Every structure is written in C-alpha cells, then in structure tokens.
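**Q** Below is a structure I'd like to ask you about.
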Amino acid sequence: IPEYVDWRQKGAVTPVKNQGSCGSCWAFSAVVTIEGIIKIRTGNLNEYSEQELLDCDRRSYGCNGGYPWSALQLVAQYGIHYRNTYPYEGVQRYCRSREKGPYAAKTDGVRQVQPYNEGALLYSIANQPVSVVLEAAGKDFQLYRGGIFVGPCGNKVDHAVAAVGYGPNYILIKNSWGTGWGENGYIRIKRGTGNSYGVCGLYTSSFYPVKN
Ligand SMILES: *C(C(=O)O)[C@H](O)C(=O)N[C@@H](CC(C)C)C(=O)NCCCCNC(N)=[NH2+]
C-alpha cells in the first residue's frame, strides 16, 4: 500500500456533516463507509441516510448511541435510501424504510478490521473508508483546530468517525461535527507511536462494508 491515501482526492467522500446533539455518530460513520464503497464499486458518489439507520437499526439505541457494525449489517441485510429521500432530523423517529420506496443501495456484508493493529487498519483504509472509533470526550480533542493531533487522550472510546486516508505519520479522519471543527471537519491523528490502542484508542473497533 502507498505512502499516502486520501479518499477525498479520489472523489469517494461526501461533504462533512453535523450530527448535532443526537448521539448518532455510529450512523454517520457507517454512512461515510457506505458512500465510499459505493463510489469505489460503481463510480458514483451519493449521500446516504444516517436517519434511516438511526430509526431502523433495532440493535442500536437511536440518539442514545449505537453500533457501526449493526448499521452496516442493516445496510447489507436490507439496504439504505438516499439522504434526500430520508433526510437527517437529529432525533430518532419510527423506521420509515418501508414507506420510502425501494432502497437506493445495498451492500453484501460487513467485515471487521483486526483490532489493535495499525497495519491492518492502514490496509483497510487503502482499500476503502473505514468506520473507526475513538475517545472524543477529552477537551484537547473537542478543541482540535488543526495539525497532526497527538492528544492528550485516553483509549476510552466513545465516538464513531470514519478513516478516509493516512500519511506517514497520521490517519485522516472525517468527523461528524460540522465543517467548522478541526481541519474543515477533519482531523489528522498521529500514528506510528507504538501504542497498540492507537492514539485516542483509534484501533479499538473498526468495520467496513463489503460490496461485490
Ligand atoms: C456517538 C456520539 O455522539 O459520540 C454515541 O455516543 C455512540 O455511538 N456511542 C457508542 C460508543 C461508540 C460508538 C464506540 C455507545 O455508547 N455504544 C453503545 C450503545 C449505546 C449505549 N447504550 C444504550 N443502552 N443506549
């Protein structure tokens, strides 16, 4: 795999979103990886519905948090609608997949990255955007403005985001806190520190969709 990856530069990343007060980061992370794999496999970049996963993933807890792997499993089992068809409301509502017509996209499965393994995650990112988790509760992360972030942070992961690239000393992360946070909504998190958790626990739990 190459020294630098940046899926934005290959047209596989949609604009940065803002989840608002709702604890829906798990759905945004999953959606980033779906948009990416659909662009990679079909050539088209579309936006897909975080709200659909928020409402319809019965293993998740709506705005009280949830599981990226469960949202991705939902998209592989049923499918997902376009964001326009099922826009983001910032609150969990009834599942309306059935009332919104045929799904827009469907995947074929979900595969987990070997946790606590930097090279495995870099490999995954080299093939596609990956859903990852990290500890975002610390003030240093909350206030990140730019540069390669080294912390301080612990490994008590609490926030799902998406890895869309990397470089020799960082992994490139698409956050769901709007375009005014970080580097136009992105953070570059230091890698190569030898800490197996990853900076801010970045290697704890990583999933990606599979689409043949
Ligand atoms: C995301 C956020 O707004 O930061 C949100 O808090 C979230 O998804 N939290 C997750 C932790 C990460 C995805 C690793 C979470 O708490 N998941 C467990 C399920 C939700 C908590 N339990 C219940 N019953 N609500």
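Residues 134-345, in that order, are what chain A shows, numbered as in Swiss-Prot.
Quick check of the header: electron crystallography, 2.4 Å.
Cβ atoms here come from the backbone N, Cα and C positions, even for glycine.
The active site annotation in Swiss-Prot covers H292, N308 (among others). Here Swiss-Prot flags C158 as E64 binding site. Per Swiss-Prot, the feature leupeptin binding site maps to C158. In Swiss-Prot, a mutagenesis experiment is listed as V165 to S, annotated with the note Slightly enhanced thermostability and higher optimum temperature; when associated with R-307. Enhanced thermostability and higher optimum temperature; when associated with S-169 and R-307. Swiss-Prot lists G169 to S among its mutagenesis entries, and the accompanying note reads: Enhanced thermostability and higher optimum temperature; when associated with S-165 and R-307. According to Swiss-Prot, the mutagenesis experiment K307 to R carries the following note: Unstable. Slightly enhanced thermostability and higher optimum temperature; when associated with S-165. Enhanced thermostability and higher optimum temperature; when associated with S-165 and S-169.
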**Q** Counting distance between Cα atoms, which of the recorded positions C158, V165, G169, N308 is nearest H292 (active site)?
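**A** When the Cα distances are compared, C158 comes out closest.
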**Q** So which of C158, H292, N308, listed as recorded positions, have a Cβ under 6 Å from an atom of ligand 1?
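**A** Only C158, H292 meet the Cβ criterion.
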**Q** List the residues of the same chain that sit at least 6 positions away from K307 (mutagenesis position) in sequence and have their Cβ under 8 Å from its Cβ, in sequence order, or write 'none'.
**A** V146, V149, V165, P262, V294, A295, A296, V297, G318, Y319
**Q** For the residue listed as 'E64 binding site' and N308 (active site), what Cα-Cα distance in Å is obtained after rounding to a whole number?
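**A** Cα-Cα, rounded: 9 Å.
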**Q** Among all chains shown, work out which of the recorded positions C158, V165 has the most CB atoms within 10 A of its CB.
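**A** Answer returned by the neighbour count: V165.
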**Q** Any same-chain residues 6+ apart from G169 (mutagenesis position) with CB under 8 Å of its CB? Would you list them in sequence order, or say none?
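**A** Long-range Cβ contacts: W140, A145, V146, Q261, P262, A295, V297.
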**Q** Specify the count of other C-beta atoms within 10 Å of the C-beta of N308 (active site).
**A** 28
**Q** Near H292 (active site), how many other Cβ atoms are within 10 Å of its Cβ?
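**A** A count of 22.
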